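*Asks:* Here's a structure for you.
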Amino acid sequence: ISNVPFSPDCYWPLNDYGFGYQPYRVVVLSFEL
Amino acid sequence: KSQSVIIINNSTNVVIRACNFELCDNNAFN
Ligand SMILES: *[C@@H]1O[C@H](CO)[C@@H](O)[C@H](O)[C@H]1NC(C)=O
Ligand SMILES: *[C@@H]1O[C@H](CO)[C@@H](O)[C@H](O)[C@H]1NC(C)=O
């Protein structure tokens, strides 16, 4: 969850989503056996 | 700027906490 400028040794790396297709909500369930 | 976890016990109690921390040598958010 770090926000630092990205030097590819080309700037802020967090792209924003466009309200492309309709957004989806995803839940992943993991089980310990 | 990076997540970090501390696992410290104070004299009776064990506390584990994973946040963004300032770290000292020789506050806390998210
Ligand atoms: C220190 O111990 C007390 C109880 O003995 C506890 O309530 C407190 O949370 C502990 N300190 C930290 C920083 O967790
Ligand atoms: C805490 O995280 C969020 C995203 O997870 C970020 O936008 C925010 O800047 C962080 N807090 C601080 C004080 O940087």
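We number chain B the same way Swiss-Prot does; the residues here are 110-135, 155-158, in that order.
Per the header: electron microscopy, 2.7 Å.
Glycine is no exception: its Cβ is also placed from the backbone N, Cα and C atoms.
As a natural variant entry, B:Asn118 to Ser appears in Swiss-Prot alongside the note: In strain: Isolate Shanghai LY.
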*Asks:* Near B:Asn118 (variant position), how many other Cβ atoms are within 10 Å of its Cβ?
*Replies:* 9
*Asks:* Using DSSP, would you call B:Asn118 (variant position) helix, strand or coil?
*Replies:* strand
